[PDB]
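J.: Before I ask anything, let me first share the structure, which is written out below as structure tokens.
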Amino acid sequence: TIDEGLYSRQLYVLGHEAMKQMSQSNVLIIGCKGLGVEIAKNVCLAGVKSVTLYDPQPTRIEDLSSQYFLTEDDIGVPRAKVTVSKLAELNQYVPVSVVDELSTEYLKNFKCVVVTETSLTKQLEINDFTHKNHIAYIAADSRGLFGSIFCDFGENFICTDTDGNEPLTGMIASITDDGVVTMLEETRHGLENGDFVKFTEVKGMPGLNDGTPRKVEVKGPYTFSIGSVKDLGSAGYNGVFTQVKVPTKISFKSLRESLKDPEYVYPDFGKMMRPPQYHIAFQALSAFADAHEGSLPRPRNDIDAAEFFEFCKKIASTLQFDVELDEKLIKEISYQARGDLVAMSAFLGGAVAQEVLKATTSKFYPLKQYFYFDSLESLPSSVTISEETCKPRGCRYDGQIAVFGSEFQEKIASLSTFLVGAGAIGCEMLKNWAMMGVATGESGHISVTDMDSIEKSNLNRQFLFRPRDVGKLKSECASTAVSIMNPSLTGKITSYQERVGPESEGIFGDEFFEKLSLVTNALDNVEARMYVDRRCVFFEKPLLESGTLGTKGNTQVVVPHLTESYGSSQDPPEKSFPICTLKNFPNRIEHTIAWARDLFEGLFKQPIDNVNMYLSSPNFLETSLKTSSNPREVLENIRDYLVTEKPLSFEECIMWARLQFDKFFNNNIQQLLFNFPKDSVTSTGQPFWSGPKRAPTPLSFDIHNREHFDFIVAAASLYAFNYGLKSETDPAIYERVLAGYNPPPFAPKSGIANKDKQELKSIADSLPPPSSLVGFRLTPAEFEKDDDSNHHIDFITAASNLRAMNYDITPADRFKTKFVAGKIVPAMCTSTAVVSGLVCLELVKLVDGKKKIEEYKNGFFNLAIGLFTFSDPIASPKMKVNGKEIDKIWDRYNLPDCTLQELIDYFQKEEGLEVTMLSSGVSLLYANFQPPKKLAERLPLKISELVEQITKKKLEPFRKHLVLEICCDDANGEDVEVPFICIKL
Amino acid sequence: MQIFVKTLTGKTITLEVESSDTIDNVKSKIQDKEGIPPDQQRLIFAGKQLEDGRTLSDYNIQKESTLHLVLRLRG
Amino acid sequence: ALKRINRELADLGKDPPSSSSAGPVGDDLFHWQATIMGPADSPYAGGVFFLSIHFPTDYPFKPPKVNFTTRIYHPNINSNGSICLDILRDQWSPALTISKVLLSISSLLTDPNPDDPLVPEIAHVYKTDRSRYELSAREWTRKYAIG
Ligand SMILES: Nc1ncnc2c1ncn2[C@@H]1O[C@H](COP(=O)(O)OP(=O)(O)OP(=O)(O)O)[C@@H](O)[C@H]1O
Ligand SMILES: [Mg+2]
Ligand SMILES: [Mg+2]
């Protein structure tokens, strides 16, 4: 009874069984500061059985530095009581409660226990009991720019899936008697030594088809070994190998035992000596807090730092840690002990939420065991950081001023950012900006633009939207929510509903872009990302790109004149199958799904478009006759959908659906088998239907079968929708009509002047004149995956399953069909939180105006295996032009609106280069091979007039510049790249 | 004897070979003359693709036969 | 994008293909009308075939859309002019050039591949009755590729 209308995107990451097992586990959360509330939000969105909170401390002002459910009217009230009311509205299936006091035995009521903002002694006391009762225990701590996570899931943890990937499967060419398994030509299995696989459909070696997993010895990228197959046979031909994923046993240690001899996880190999430092540092922090009634060292205080360093020395001596303590790092930890940043809190909350999901679902590889992280490179260097500047001012930004100071806070308050998109990443970025006080000053401003509307499936990871807000614009709702969270941002936020593209340049023009400070992308398509990147490059504004895919995520920062752009590197491609495979010989369910999608487009979309365009364009037939690739096909479609097969009731739609079923599933297969019989051989003598090619078999229509009836119903419903008729779903009418159907005979055909134009004309004139049919339009079927009442995914699933039955392929259910056909990108809330945290950690670097390139870090992470990596951005390539250093990306030529001849003369005389090609937009303004008449006609014209003449469209009033791409050759004719030209209108 | 190999660009290469010469030797001559690796040479005669390990006589290649040199593409 | 397109165009201009000529439509770089000459040692000898090339906005990250315009009787070419080649579907690296695309197309016309056909009936005729295939190809290249 999983609510598939809400967990649609998450179920593609976790699965049905994972969520079924997750919906029976209770989670307790001790500590309700920023990290605790973030973890609670993520867990509630995840869909656990219930959530319990425990934080009886009264609210204070500084606690609002990272809490977004607390207001200044809540000072003095326990955090849990004022937080549960707002947390209960995130998910309706996840009850949230509060416990005033905590007892040890009560801990047995929960499946996972998260501990934050707790002393080390209490953590040890809790762990000594939660370890021997097999309860997952996750302890998190966030001090300034440092974070620590500790996980303990018992001594007999069972991990079903250790990487989250699908089992590797592939085809086999030949298997020798020595266990040498060989793939097909230029086919790499991708297995690793120690993996287990099972073989099926192996010809000549039936023994390997039993299904028993066997060890794998990798011998090369194309072959491997399994051992000895002497008994089973001599040589095996063809077959499929499939990887088998086995459960693993992971054994942890208690907190008390792991304190002496911990097991670190290193997020970066450039700084390998730090985690040992953090292990001592956090224990010393706890000891100092215990020695000052829970009072952390004051910000940038020398005496407290010295005492903390003494405690660090004492602990290091006590534990016999053979590591030299770094005094500078320890004193920095002491200074920022009272820090409370929203970016670090969000990052650690996402990580801990993912760990909780791993613990509950027994999936993915967890942390083992300690994880110490720091972002000390984010510390501002352009402002004076001292005890005087970092002292609290009794405001809600004290937790951040205590790290960065008042001057950097004022710098943040005057930012002018631009957020593209208002999805989940946009919502997280807006929350972080609201917490940080971005654009709360006099000169600050925030602009957010997004044209999409809130849907039901977006509420799973977008916490700023509520079910009552379904169907409204994202930007307005987000702006209202974040203005409610921070009242100081009333009137400082502008929400647009415009798609960022070539058609929105009239609003987001030069005037708009000259006041921005940075651009943050929250998009989901590559074209818009690359357009925004081009715009940022033109205006030279810092850009923040972030992308997620399931549990993987990456963040990149583009800085003017320092790093290369984001469009300069386009790694991730897509896959489009060869047409011969899809059209005739499929061998996987994806092929059938693609074929079904193409069939849907060709049956319900293109013919309707042709019919509608015929009745609108007065000269449609003549244009199509000399423009369309297949005028004959268009004419046939128009005739069939207008006169030949125009339905007058739903029964005729059912008959048409049956006829199409027969056409596509019974006749084409017979034709193919007549052309290529099952006993046919290739040119080399090998059997034709062997290997990737599977012998098909025609299907006979059986009404009692579920799939045939589903296909008939879906096709009839779609046809009726196209013709605007009244559809029915009662099987009685279908069984009554389909009984009286006479299948037309069909026998395969072996085959064996300029009248074609005459035949096409005869077909054309048969069509009724457009004047005869006025106001008669057919409704095209626009594909919509999210709607479950239009029979789209049902029809696609039915067609794919029928085609799979044609080729004896394994059918897929509606869930996977919707995943594949709809191009749904898996998404998670934890990944969104992590990428938002990383982007906001880069944002403080950007604000400080750091100049070196080694101080920025593009980040990548995979939460399935707990992998985190950070690398320096790639510097923008340089070049030598006219004996000068030119940046390839961030340099341009600024010229007036001079004539083309004057531009050529300028490039010939100044740069000493000969212009050979000059283009703008999608037009070729000037080329060296054009006829001399055309050039002489175009030379004495200005650039603006030339563009207007070529593009046949006047320049709009808001346009103020032109971007020209110029390719020029040197004196010797050697091609040399030059930066683009920025013509100023 | 003599044979003619036509390339994809319209060029005609004349070779001095013997009916007993192996396909490997012909691919070697084509690599020596044009610099095309043997792995990428697809030699065709009378609608049949020449395979390594055999001789010209196996394909009934005689005086002034014409072969085709194309790239290894399949699909 | 535009820069790579013009670099390839200049390379075509400087290096004469001698059997093909690809050029943009009017002054649009995202639409070319190329020409291919029928191979001499093929039934399609003495024929001119026109191709339409639509460059995607993500070129060269995505393969160009190349579609035949002149009707041709080939086992691996359907009626709609669609072509059957890997370098257009998933073998499209950023290293390919229309130059080579055309080379490939020509090599295909030189020798068909009936083991993995796109038109099953023509492939069957070619495999069974070679003479009928030769006659049909000659008739088609005379009716469409000539004049
Ligand atoms: N060209 C564009 N201009 C403006 N906003 C855009 C553009 N393209 C995408 N977006 C916005 O980017 C966000 C993408 O986020 P996300 O993919 O999570 O949302 P969605 O597409 O609505 O959901 P789903 O992926 O679950 O179907 C959406 O807010 C969408 O409106
Ligand atoms: Mg949407
Ligand atoms: Mg989306």
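One-based numbering along the chain as shown.
A Cβ is built for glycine as well, from the same backbone N, Cα and C atoms used for every other residue.
Pasting the relevant annotations from Swiss-Prot:
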MUTAGEN   C:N80 to A (Swiss-Prot position 81)  Reduces ubiquitin transfer between ubc4 and pub2. No effect on ubiquitin transfer between ptr3 and ubc4
MUTAGEN   C:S82 to A (Swiss-Prot position 83)  Reduces ubiquitin transfer between ubc4 and pub2. Reduces ubiquitin transfer between ptr3 and ubc4
ACT_SITE  C:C84  active site, glycyl thioester intermediate
MUTAGEN   C:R89 to D (Swiss-Prot position 90)  Reduces ubiquitin transfer between ubc4 and pub2. Enhances ubiquitin transfer between ptr3 and ubc4
MUTAGEN   C:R89 to A (Swiss-Prot position 90)  Reduces ubiquitin transfer between ubc4 and pub2. Reduces ubiquitin transfer between ptr3 and ubc4
MUTAGEN   C:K100 to A (Swiss-Prot position 101)  Reduces ubiquitin transfer between ubc4 and pub2. Enhances ubiquitin transfer between ptr3 and ubc4
MUTAGEN   C:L118 to A (Swiss-Prot position 119)  Reduces ubiquitin transfer between ubc4 and pub2. Reduces ubiquitin transfer between ptr3 and ubc4
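Would you situate these features in the structure and describe their surroundings?
T.: All protein chains included, C:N80 (mutagenesis position) registers 10 other Cβ atoms within 10 Å of its own Cβ.
Taking Cβ-Cβ distances under 8 Å and a sequence gap of 6 or more within the same chain, the neighbours of C:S82 (mutagenesis position) are C:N67, C:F68, C:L118.
Around C:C84 (active site, glycyl thioester intermediate), the C-beta neighbours below 8 angstroms that are at least 6 residues distant in the chain are C:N76, C:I77, C:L118.
Annotation for C:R89 (mutagenesis position): same-chain Cβ neighbours under 8 Å, separated by at least 6 residues, are C:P63.
For C:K100 (mutagenesis position), the same-chain residues that are 6 or more apart in sequence and have a Cβ closer than 8 Å to its Cβ are C:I87. Mapped onto three states, the DSSP output places C:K100 (mutagenesis position) in helix.
Around C:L118 (mutagenesis position), a 10 Å sphere centred on its CB holds 22 further CB atoms from the protein chains shown.
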J.: Could you check the mutagenesis positions C:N80, C:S82, C:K100 and tell me which sit with their Cβ under 8 Å of a chain A Cβ?
T.: C:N80, C:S82
J.: Can you list which of the recorded positions C:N80, C:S82, C:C84, C:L118 come closer than 8 Å to chain B, going by CB to CB distance?
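T.: Going by the Cβ criterion (under 8 Å to chain B), the qualifying recorded positions are C:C84.
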